Amino acid sequence: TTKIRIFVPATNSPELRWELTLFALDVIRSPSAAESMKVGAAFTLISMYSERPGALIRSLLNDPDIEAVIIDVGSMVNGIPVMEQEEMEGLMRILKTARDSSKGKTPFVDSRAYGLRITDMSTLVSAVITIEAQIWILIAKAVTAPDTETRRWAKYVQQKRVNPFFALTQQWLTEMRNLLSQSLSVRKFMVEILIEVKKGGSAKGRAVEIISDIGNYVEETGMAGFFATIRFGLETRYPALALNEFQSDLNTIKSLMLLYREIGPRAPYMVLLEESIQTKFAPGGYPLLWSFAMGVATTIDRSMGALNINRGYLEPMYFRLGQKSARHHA
Amino acid sequence: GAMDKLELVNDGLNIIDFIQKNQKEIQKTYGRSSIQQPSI
Ligand SMILES: [Br-]
Ligand SMILES: [Cl-]
Ligand SMILES: [Cl-]
Ligand SMILES: [Cl-]
Ligand SMILES: [Cl-]
Ligand SMILES: [Cl-]
């Protein structure tokens, strides 16, 4: 369909993967790279942690709106993949304009990282994870409402799970974040990796650690109203649920709950997918039951204080009813 | 865990089923049928 070129390392060679990583970094910041090239470079970056990235992408690409031509790269000459033409020349223009474009800046806060030669496996891994971690973190601040920072990156640093040396500039991360916002395919494929990692089955411990952290944060955040509603609105089994006014909200949440059962792990990651389903499970679709649930939760659970605040859908009469029902059942 | 959440969903479904089938009996239990009604 919309073909996408994906460059992938053909070997575990630290030096090949590091130059290949840098090139992908450069495509994304490049002015004369088609959005299709940039999408491919995201795949390259996102999959670089794996033993065999090309095989990772093929086994997990579930996406009809795109055709991936995965291209094996056995070696780099002058920072660009070697191909087994003008096509060579094009990949040079991508580097040159990426470089000339910015004020001598690199994708890295410490420019030294950009000129660095890596040949040790543990330094590659560390650099690759550190770069990937920063990309996944973009996914994290996307799912949140902008009603909240750096505690993320700082946590990984004190934990030494990330290497501050390979920190990307804001300008580069903004390029990446743009790409994520505009490209359903990259997000879709990231969703595949989140599902794949949960499963899981890989020995890339440090990578799947950081991907799990995000994945789990995306789940907790997007399904938080849903499950609070079930836990505090339904599970408490208050007879006030039989009031006529709750009946449509009961239908809705029954449909959503059946949904969750047949979709499976994909369901919590809907918040990252097509616009029209991102809010599938959002409590604003069953707001009276939600408000009732809020009223129970803030009454009986000391960890639920956040729910005293109206984020837009709070229905005061139903919130009060929750408080009253919770106070009535001891 | 994912298991605990699956049990939440299936218990959520059984609760809604019980309500929808006994909604009137429970309303005698609860004292009223509409939230706009005085409770007692
Ligand atoms: Br709200
Ligand atoms: Cl792997
Ligand atoms: Cl940049
Ligand atoms: Cl790893
Ligand atoms: Cl009604
Ligand atoms: Cl009650």
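Chain A residue numbers are taken from Swiss-Prot; in order, the displayed residues are 32-115, 122-185, 190-371.
The deposited model was determined using X-ray crystallography, 2.5 Å.
A Cβ is built for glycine as well, from the same backbone N, Cα and C atoms used for every other residue.
According to Swiss-Prot, the protein carries these features:
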- A:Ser139 to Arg: In strain: Isolate NiV/MY/99/VRI-0626 (VARIANT)
- A:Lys178, A:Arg193, A:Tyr258, A:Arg352: RNA binding site (BINDING)
- A:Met345 to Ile: In strain: Isolate NiV/MY/99/VRI-0626 (VARIANT)
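Taking CA atoms as the reference points, A:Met345 (variant position) and A:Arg193 (RNA binding site) are 22 Å apart. 6 residues are missing from the deposited coordinates between A:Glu115 and A:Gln122, whose CA atoms sit 10 angstrom from each other. Maximum C-alpha to C-alpha distance over the listed RNA-binding residues A:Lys178, A:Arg193, A:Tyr258, A:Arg352 is 24 Å. Most buried of the binding-site residues A:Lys178, A:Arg193, A:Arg352, judged by other Cβ atoms within 10 Å, is A:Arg193. In the three-state DSSP reading, A:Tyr258 (RNA binding site) counts as helix.
Under 8 Å, Cβ to Cβ, and six or more positions away along its own chain, A:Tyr258 (RNA binding site) finds A:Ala177, A:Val180. Take the CB of A:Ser139 (variant position) and look out to 10 A: across all protein chains shown you find 15 other CB atoms. When other Cβ atoms within 10 Å of the Cβ of A:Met345 (variant position) are tallied across all protein chains shown, the result is 17. 4 residues are missing from the deposited coordinates between A:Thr185 and A:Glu190, whose CA atoms sit 8 angstrom from each other. Taking a Cβ cut-off of under 6 Å from any atom of ligand 1, the recorded positions A:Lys178, A:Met345, A:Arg352 reduce to A:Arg352.
Under the three-state DSSP scheme, A:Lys178 (RNA binding site) falls in the helix class. A gap of 41 Å separates the Cα atoms of A:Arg352 (RNA binding site) and A:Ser139 (variant position).
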